[PDB]
Each structure stands twice: as structure tokens, then as C-alpha cells.
Amino acid sequence: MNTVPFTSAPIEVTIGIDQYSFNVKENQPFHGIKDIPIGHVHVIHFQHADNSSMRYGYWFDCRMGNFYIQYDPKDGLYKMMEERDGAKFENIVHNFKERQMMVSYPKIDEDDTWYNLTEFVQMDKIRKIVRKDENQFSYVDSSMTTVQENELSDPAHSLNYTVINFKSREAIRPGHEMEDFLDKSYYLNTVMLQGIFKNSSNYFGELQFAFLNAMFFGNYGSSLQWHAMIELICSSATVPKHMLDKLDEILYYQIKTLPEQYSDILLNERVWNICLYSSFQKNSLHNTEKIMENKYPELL
Amino acid sequence: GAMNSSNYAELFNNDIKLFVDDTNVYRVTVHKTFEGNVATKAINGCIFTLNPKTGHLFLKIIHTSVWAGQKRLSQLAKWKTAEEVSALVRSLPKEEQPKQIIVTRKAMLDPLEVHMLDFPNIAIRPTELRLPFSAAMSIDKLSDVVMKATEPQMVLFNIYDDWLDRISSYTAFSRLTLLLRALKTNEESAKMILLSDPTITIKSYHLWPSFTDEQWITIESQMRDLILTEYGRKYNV
């Protein structure tokens, strides 16, 4: 069970850790988050009380190093840093724990929600979407644009999601225009799965990461990517049976976790109606169709 | 974006452009079967591809053989249209290729965009104009070459005959759309107006009769009257 200590909390902020969140008051003696489950990626995220604009945060995996948060009064944000001195770090954490200055990652034993949302998400894949190779953790915020959004403007601050474009030479074989446009199986299976992602696990990992950035940061480009990766599967007549069954589980937990009051901005009516009711896979997403119909029947 | 009443003069500028109308590509007669079910029988069709500035018409005849053993023909017809338009563009010298293709029906946008991916600098546009190009098959000589075709064939026409010797493209297009609107609203009446005087003939190399400038004014008036009458009937107004 790993720990991310905080040097201090000098500004009032709502702190997120995965799907949980806590309000911290200006100069409240808060010194971090303990009992973080090993074996998953995690995201620690912030929304300042005085500017509810720019949600921002850090993807990390405590197996890769000792991470802490320290407020920078110059850049005006909570920053993640790595402590390279193991003994200094262990000694900081032990002191803060003894003084009970840390919140406990509040996982219910029965509750597989975070595993279910991050099953295919791997820190090494996040670090290729979010390029800052000198850090082992990855910064994301509400405003970061995607490589695809930038083509249609600072490349160092971009989300390098895999570009998916249904009306592109990549998507459409010369001579198979109608076939490839109406049935995206060659784009899904040959170009994306065999070609770029290498396997369905890496495809799902990017889909799951896109969703989590959409949900936690309101990152619009991430929402676009999440829907494009759903639509590419649902629009393929030929998808491995294990991928459809896995996709139904992935989407079910994503729809289950989404705040009820954000369905208006985070769910694309056209994509979900097409995927559940018109697409080749209209009858392949039983769990997702049932939770969507019971939780968001207005959207449909 | 969309071609409308606001940007109408753009049709007659010096940027090569083509209209594409797919309404006569897939044509059927609906009939009863022996068992009393309904079936269709396809007849020959055509793509109507028109340069509004020059009057050059690329009439690609769609022979019924292209539908043999195919499903969802009304869908396929849009893709076959886009395939043939793409093939026509590729067949033209670079300096003759259009800078824009305007489709008369919005359902042609995606098929044409996907077939033209190799031509990213050719703009594919819809139109808000309600153009009467469906009535092309009321032009006897166009109907005759389509129905007689025994195989896929492209036939080239000038839909304005020799009008551009005397009138501008704008005026020629206006005359063409008025003739086609009349033929669409009441074909029998429009054809009566066009041939009533036996002394005015259609040249072998033309589609329409050899009217003098004064005769065209009379004809155009008779076409307007036909259209308004018909409209009063349609709506009881």
C-alpha cells in the first residue's frame, strides 16, 4: 500500500484520487494520501476553489518511484515530483502517518470499480500519449488538445492519441470505398489492431485512458477519442467475440461511474444511438444497452 | 459550404465546377408478380454531370447489368455515382479537372468525398437550390441514348446547344433550369410548347429547337405560365 505525501496545502482545493475526492481548506494541515492500492495506475487531480477552471492532474504508478505533491506559488499549481532518496521519503511518510495527517484511499473491499476502469491502462502507454520523458508520471488538464484537434497548437503539451478518421486514405482501401466506409472491419482489424495497437489490450487501454481524461478533466479531445474508438468497433461487422464481450464490460463500468449530471456534455447522442440501435454490434452490448437505457433514456 | 441563392453568380466564374445529379441513376418500374407480390424491374439510368459555365454534359449511362446480383440498390446507386464521377475526374487532364463538385442531393456527399480522397483540393459541396435535373430524361435525345444503351457508355453533350454564342452562362443556366422545371411540372404541356410550330426544328447536333432571340422570349413566357398554373392547381391558391 503506497503513499503520495504532500509538502503542504497552501491553497483551498478539491483533491481527486481516482474516483474519490476530498475538499482541503487553505493552509489545512493535509500531508497526503496513503493506502493506495498497488497494481493499478492512479490519477491525483485538482480543482482550485478560487478558479474552478483548469481541472489538472497526474497519472502515476507507485511501483515506478516515490512521488509527492508540492504547491508551486510561482506556477500556481500543485506539482508532482519524484523523491530519489528512498530513506528521506520513507522518513517523511512515516512522520506524516504517525501524526495522522494523511487521508486513506477509501477503497471498499467488494468494489472493483477502479480495476474495471483501468484494466488495460498501462503507465508505459500513458507516457507515449503524454510525452514528458524526464518524469515517470504524466500531467493532463482540461485544456490540452489532441494531435488530431491540432491538425484541424503547442506540440509538447498535446495528447498523442492514435488518429482515427473514417474519411481518410488510412481508413479506406482504393477500390473498396463503399465496403470500407459501411463496414470498418479492415480499418479496425488490419490497420488499427494488427498495424498500430498490435493487440486489443493496447486498443482498450487507450479507449479507457481517453474516457478517464474526459471524465476527470472535462478534456473535450479525450471525449472525442473515446467515442471514435467505440464507433470504430461498433461500425465493424467482423470483431473477435472476446473483444465485443470485453467492450460491453468496459463501457458498462464507464457509464456506471459517469456523474449523472455530466451525461449532457460527456455522451455523444449520435454515436450512442448509432452504436446501440443501428450498428453491426447493436445486439452485442447487452450490459451497456441496459445501463444506458435505465440511467440515460433521454439521450436515447 | 452549401451553394444557395446568396452565392449563385459563383456558378459562372472561371473556377471549373460540375453539378452531379444522381436522381436518374437507379430507375425501376414497380409491377405485380404472378403470385400477386410486388417486384421491381430496373431500366437504364444515367448520371447527370454538368459544367454550368460551358454547358458541357458528361452523361454516364448506367446499364441495368450493373445491378445484377447486387443488394440495397438505392444505396449502391450513390456509391456507383461517386465511383463514376471519380473515374471521370481522373480521366480529365489536370487543367480540366473541377475545383468543386456540387451534388444536388445531400446523400451523395459522403460517397463522393470517400471516392475523391485522392483529390483533397476538390471541394465537395451540397446545394440549397432545388434544381430540376431529374427532368433530364424528358429531353428526348438524352432519353433515347439512355434507353438504347446495351452496355455502360459515356456520351458528351452541350446542354445549351449554341446559346452561349448569343447569351451569357448565367442566362443560359436560367433558360435551362426554366425548361427543366416546366418539363418536371407538366411534361406533356412543356413538350407541346417546345414543338407546337413545325417550322422551328431541332438541329441534328442540338437538343432543343433553333429559336430566334424573340421566339425564346415567347417560349420562356409560355414556360413560366405553365409553371404558375400548375402551382395554383397543386396548392389550390
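All positions are counted from 1 along the displayed chain.
Cβ atoms here come from the backbone N, Cα and C positions, even for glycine.
Here is what Swiss-Prot says about this protein:
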MUTAGEN   B:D21 to N (Swiss-Prot position 1853)  Reduced growth at 30 degrees Celsius. Strongly reduced growth at 16 degrees Celsius
MUTAGEN   B:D22 to N (Swiss-Prot position 1854)  Reduced growth at 30 degrees Celsius. Strongly reduced growth at 16 degrees Celsius
MUTAGEN   B:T23 to A (Swiss-Prot position 1855)  Reduced growth at 30 degrees Celsius. Strongly reduced growth at 16 degrees Celsius
MUTAGEN   B:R105 to K (Swiss-Prot position 1937)  Severely impaired growth. Reduced growth at 30 degrees Celsius. Strongly reduced growth at 16 degrees Celsius
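Residue environment of B:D22 (mutagenesis position) contains 28 other Cβ atoms, counted within 10 Å of its Cβ in all protein chains.
If you take the Cα of B:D21 (mutagenesis position) and the Cα of B:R105 (mutagenesis position), they are about 7 angstrom apart, rounded to a whole number.
Every protein chain shown contributes to the tally, and the Cβ of B:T23 (mutagenesis position) ends up with 21 other Cβ atoms within 10 Å. The DSSP secondary structure for B:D21 (mutagenesis position) is strand. Cα spacing between B:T23 (mutagenesis position) and B:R105 (mutagenesis position): 8 Å, rounded to the nearest whole number. Other Cβ atoms within 10 Å of the Cβ of B:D21 (mutagenesis position), summed over all protein chains shown, number 23. The two recorded residues, B:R105 (mutagenesis position) and B:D22 (mutagenesis position), show a Cα separation of 8 Å.
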